[PDB]
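A.B. asks: First, the structure itself, so that you have it in front of you.
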Amino acid sequence: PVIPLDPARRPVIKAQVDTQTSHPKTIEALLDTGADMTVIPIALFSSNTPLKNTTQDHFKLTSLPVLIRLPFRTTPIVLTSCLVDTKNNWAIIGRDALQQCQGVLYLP
Amino acid sequence: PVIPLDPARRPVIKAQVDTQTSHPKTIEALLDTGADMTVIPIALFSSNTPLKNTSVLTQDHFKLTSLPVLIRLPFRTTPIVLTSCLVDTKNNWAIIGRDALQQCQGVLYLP
Ligand SMILES: Nc1ccc(S(=O)(=O)N(Cc2ccccc2)[C@H]2CNC[C@@H]2N(Cc2ccccc2)S(=O)(=O)c2ccc(N)cc2)cc1
């Protein structure tokens, strides 16, 4: 699909996230071409999972790869590692995931 | 033009920005679809300024333009007229927001 760019309406998308620490959940993420690394809410991780620390406190880093499935594509997007928002339930699809699903940016 | 996305490659572009308080200048701006408002450096403005204080998701980093900003892209000849945009005072980033991408009818295509 073609997502129009609007300052009023955020270019969001419904995406299922597999953190491999809990059951796969479908969340609303933000399509961001400015973000290099995908952001995942800490609400999708188990209480046990160890995360690599790397603003230094607001975000953490995954220890295990994360699988992301879009409404249209059947095959999941594999991310070796991605940021973990531990504060504001932030889900942001960066270029690291947008590259794997042939995503581009068009300017007439 | 079709701009490919890569985590190890910032989707930057060359743009001419007119702050209407100095000489028009060319800067490297980051194509950002997660930005609802364009951010430009304070190195483009003069000394006097009058810029408004603002809060951006930080109360101290960004400032708001009192006058519109003329932004010109390589391909299209007609400029993008933002009524207002953010001014980075701490660093000197250049970020093309969705407010600018809308007027040039930019879109996000996902196969
Ligand atoms: N890897 C990585 C790098 C940066 C970020 S981000 O700063 O959180 N972040 C997402 C975001 C946060 C808060 C509100 C809206 C979007 C960036 C990504 N795109 C827009 C946003 N920004 C651009 C940016 C900043 C630093 C580095 C790279 C890009 S931004 O500065 O926060 C921003 C926020 C609001 C507006 N109007 C304009 C710009 C997230 C992950």
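Using the numbering of Swiss-Prot, the residues shown for chain A are 450-503, 512-565, in order.
Header lists the method as X-ray crystallography, 3.2 Å.
A Cβ is built for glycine as well, from the same backbone N, Cα and C atoms used for every other residue.
Feature list, courtesy of Swiss-Prot:
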type	residues	note
ACT_SITE	A:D481	active site, for protease activity
MUTAGEN	A:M486 to I	Almost no effect on protease activity
MUTAGEN	A:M486 to A, D or N	Complete loss of protease activity
MUTAGEN	A:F516 to Q	Complete loss of protease activity
MUTAGEN	A:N545 to T	Almost complete loss of protease activity
MUTAGEN	A:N546 to P	Almost complete loss of protease activity
MUTAGEN	A:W547 to V	Almost complete loss of protease activity
A.B. asks: Roughly how many Å separate the Cα of A:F516 (mutagenesis position) from that of A:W547 (mutagenesis position), to the nearest whole number?
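C.D. replies: Their Cα atoms are separated by 10 Å.
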A.B. asks: Under 6 Å from ligand 1 by C-beta, which of these recorded positions make it: A:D481, A:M486, A:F516, A:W547? Sequence order, please.
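C.D. replies: Checking each Cβ against ligand 1, the ones under 6 Å are A:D481, A:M486.
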A.B. asks: Identify, in sequence order, the mutagenesis positions in A:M486, A:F516, A:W547 that approach chain B with a C-beta to C-beta distance under 8 Å; the answer is 'none' if none do.
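C.D. replies: Sorted by position along the sequence, the hits are A:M486.
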A.B. asks: Rank the mutagenesis positions A:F516, A:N545, A:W547 by how many other Cβ atoms lie within 10 Å of each Cβ and give me the one with the fewest.
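C.D. replies: The mutagenesis positions A:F516, A:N545, A:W547 were compared, and A:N545 has the fewest Cβ atoms within 10 Å.
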A.B. asks: To the nearest whole angstrom, state the Cα distance for the pair the residue listed as 'active site, for protease activity' and A:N546 (mutagenesis position).
C.D. replies: 16
A.B. asks: What Cα-Cα separation, expressed in whole Å, is found between A:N545 (mutagenesis position) and A:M486 (mutagenesis position)?
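C.D. replies: That separation, Cα to Cα, works out to 17 Å.
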A.B. asks: Using other CB atoms within 10 angstroms as the count, which residue among the recorded positions A:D481, A:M486, A:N546 scores least?
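C.D. replies: So among A:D481, A:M486, A:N546, the recorded positions given, the one with the fewest Cβ atoms within 10 Å is A:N546.
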A.B. asks: Whole-number Å only: compute the distance from the Cα of A:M486 (mutagenesis position) to the Cα of A:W547 (mutagenesis position).
C.D. replies: 13
A.B. asks: In this deposited model, 8 residues are left out between A:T503 and A:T512; how far apart are their Cα atoms, in Å?
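C.D. replies: Unmodelled segment endpoints: Cα atoms separated by 9 Å.
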